[PDB]
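Colleague: Quick one: the structure is below, and I'll ask about it shortly.
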Amino acid sequence: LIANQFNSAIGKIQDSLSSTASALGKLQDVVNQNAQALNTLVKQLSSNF
Amino acid sequence: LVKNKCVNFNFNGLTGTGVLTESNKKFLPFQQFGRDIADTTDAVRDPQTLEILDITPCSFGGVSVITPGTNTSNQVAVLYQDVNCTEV
Amino acid sequence: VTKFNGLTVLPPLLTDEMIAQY
Ligand SMILES: *[C@@H]1O[C@H](CO)[C@@H](O[C@@H]2O[C@H](CO)[C@@H](O)[C@H](O)[C@H]2NC(C)=O)[C@H](O)[C@H]1NC(C)=O
Ligand SMILES: *[C@@H]1O[C@H](CO)[C@@H](O[C@@H]2O[C@H](CO)[C@@H](O)[C@H](O)[C@H]2NC(C)=O)[C@H](O)[C@H]1NC(C)=O
Ligand SMILES: *[C@@H]1O[C@H](CO[C@@H]2O[C@@H](C)[C@@H](O)[C@@H](O)[C@@H]2O)[C@@H](O)[C@H](O)[C@H]1NC(C)=O
């Protein structure tokens, strides 16, 4: 009984990941913040100051 | 005009350094100068032969020195970052 | 999970193949 519950519990993880993109938000935000910060730096070259 | 080699160009008072290549950017008669996000020029129209030329800045990159301490040897290795073994 | 102005990105020292091996 315990082994079968474990195997099903692991299977649910695959179904969760394969459909819900927001599951990885904690890592996507880090990538987005660094790209967003770097693009601001590039845009600053277009300013007259 | 010389192409595919790092050259110092001057188009109608526009100056810069870069590689001039043939381009497939479809300009329109009222516009001569393409432009980059950071407001640098990205393509020019040849003022005499109306074909569009791409401007790519000449190759560059960081240079790192890999060395054991001078307390051990005076021999070093040089790493050219993110560049092939041709521009060295 | 998904230029010409002196801005570069350095590669990580541990390649992704090595991370999986750990
Ligand atoms: C002066 O510039 C004119 C631009 O029209 C040249 O006339 C033609 O320009 C086209 C541009 O696509 C090219 O085929 C040639 O440069 C020219 N072709 C013909 C059939 O004339 C003109 O030749 C230029 N004059 C000089 C002395 O370079
Ligand atoms: C840097 O050197 C590599 C290794 O020789 C070369 O990579 C080329 O990549 C293109 C397409 O990505 C293909 O023609 C071949 O895989 C490689 N060509 C040759 C002649 O080796 C190329 O010289 C340089 N590539 C980059 C991206 O700078
Ligand atoms: C620095 O080096 C001093 C003398 O260097 C000696 O000669 C060179 C060519 C090497 O062979 C080195 O190993 C030798 O010791 C040392 O006396 C000194 O301890 C060194 N500094 C430190 C912090 O070890």
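We're sticking with Swiss-Prot numbering for chain B, so the shown stretch reads 533-620, in order.
In case you wondered, yes, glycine gets a Cβ from its N, Cα and C as well.
Here's the feature list from Swiss-Prot:
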type    : residues    : note
VARIANT : B:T547 to K : In strain: Omicron/BA.1
VARIANT : B:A570 to D : In strain: Alpha/B.1.1.7
VARIANT : B:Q613 to H : In strain: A23.1
MUTAGEN : B:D614 to G : Increase of pseudotyped VSV particle production ex vivo. Increase of viral load in hamster upper respiratory tract. Produces more infectious particles when cultured in primary human epithelial cells; increases replication and transmissibility in hamsters and ferrets
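Would you situate these features in the structure and describe their surroundings?
Modeller: Around the Cβ of B:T547 (variant position), 9 further Cβ atoms fall within 10 Å across all displayed protein chains.
When Cβ atoms from all protein chains are considered, those within 10 Å of B:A570 (variant position) total 15, not counting its own. A coil conformation is recorded for B:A570 (variant position) in the three-state DSSP classification, outside any helix or strand.
Long-range Cβ neighbours of B:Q613 (variant position) (same chain, at least 6 residues apart, Cβ-Cβ under 8 Å): B:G593, B:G594, B:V595, B:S596.
Sequence-distant contacts of B:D614 (mutagenesis position), defined by Cβ-Cβ distance under 8 angstroms and a gap of at least six in the same chain, are B:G593, B:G594.
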Colleague: Using Cα coordinates, what distance in whole Å links B:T547 (variant position) and B:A570 (variant position)?
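Modeller: Just about 17 Å between their Cα atoms.
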